[PDB]
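K.L.:
Have a look at this one.
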Amino acid sequence: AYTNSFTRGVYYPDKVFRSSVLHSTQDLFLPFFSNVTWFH
Amino acid sequence: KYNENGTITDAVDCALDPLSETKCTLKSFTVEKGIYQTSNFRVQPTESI
Amino acid sequence: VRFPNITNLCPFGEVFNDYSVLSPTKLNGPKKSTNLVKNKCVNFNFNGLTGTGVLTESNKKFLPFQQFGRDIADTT
Ligand SMILES: *[C@@H]1O[C@H](CO)[C@@H](O)[C@H](O)[C@H]1NC(C)=O
């Protein structure tokens, strides 16, 4: 079985305070609308 | 996107659809009407000789 | 110079009874810590971050996993 996330798996890449700052980064993430495997 | 306290409010994948690439080159979540050169493209080889 | 407390003391009381109890001169491993002072141009060292500025009481509020802050141009 399968489903998807629609927006999931976003974590803080570093210990840096920023306030109202758009910030691009390149790291290991989970893509939007991506299939994950159901389990029981 | 960070708020005024340091919490991630929103996020954008820069590879999903070309509207997100347009957002990812302009560093914003709203885009004004126009045309925007984003990236390149290149036909990939199929086998090796 | 600012570093956290010395907490992970290795058990040197379990095979004998910080190498100060005895190149042997540069084996240290605790890290020293002086006290801070405000409103004067000093050379600060916060946990490996080095600079030269005027340290002042703040108004911002962090999140309890964060160490320092930056800005638009990514300056501390
Ligand atoms: C930001 O911090 C303030 C504390 O003054 C809090 O009241 C507020 O709910 C926080 N979140 C926002 C503005 O999204």
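Chain C is numbered as in Swiss-Prot; the shown residues are, in order, 327-343, 364-368, 383-388, 526-573.
So this one's electron microscopy, 3.2 Å, going by the header.
Keep in mind that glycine also has a Cβ here, set from the backbone N, Cα and C atoms.
Grabbed the feature section from Swiss-Prot, which reads as follows:
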- C:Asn331 to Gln: Reduced viral infectivity (MUTAGEN)
- C:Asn343 to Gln: Reduced viral infectivity (MUTAGEN)
- C:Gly339 to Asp: In strain: Omicron/BA.1, Omicron/BA.2, Omicron/BA.2.12.1, Omicron/BA.4, Omicron/BA.5, Omicron/BQ.1.1 (VARIANT)
- C:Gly339 to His: In strain: Omicron/BA.2.75, Omicron/XBB.1.5, Omicron/EG.5.1 (VARIANT)
- C:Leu368 to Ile: In strain: Omicron/XBB.1.5, Omicron/EG.5.1 (VARIANT)
- C:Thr547 to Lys: In strain: Omicron/BA.1 (VARIANT)
- C:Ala570 to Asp: In strain: Alpha/B.1.1.7 (VARIANT)
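Tell me about the surroundings of these features in the structure.
P.N.:
Secondary structure at C:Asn331 (mutagenesis position), as computed by DSSP, is coil.
C:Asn343 (mutagenesis position) counts 7 other C-beta atoms within 10 Å of its own C-beta, drawing on all protein chains shown. Look at C:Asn343 (mutagenesis position): DSSP puts it in coil.
In this chain, none of the residues that are 6 or more apart from C:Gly339 (variant position) has a CB less than 8 Å from its CB.
Annotation for C:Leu368 (variant position): spatial neighbours C:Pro384, criterion Cβ-Cβ under 8 Å with sequence separation of six or more.
When other Cβ atoms within 10 Å of the Cβ of C:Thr547 (variant position) are tallied across all protein chains shown, the result is 9.
C:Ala570 (variant position) carries neither a helix nor a strand DSSP state and counts as coil. Within its own chain, C:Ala570 (variant position) has no residue 6 or more apart in sequence whose C-beta sits under 8 angstroms from its own.
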K.L.:
Quick check for the class: what is the C-alpha distance, in angstrom and rounded, between C:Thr547 (variant position) and C:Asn343 (mutagenesis position)?
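P.N.:
That comes out at 40 Å between the alpha carbons.
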K.L.:
Residues with Cβ closer than 8 Å to the Cβ of C:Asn331 (mutagenesis position), same chain and 6+ apart in sequence?
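P.N.:
Non-local contacts for C:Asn331 (mutagenesis position): none found.
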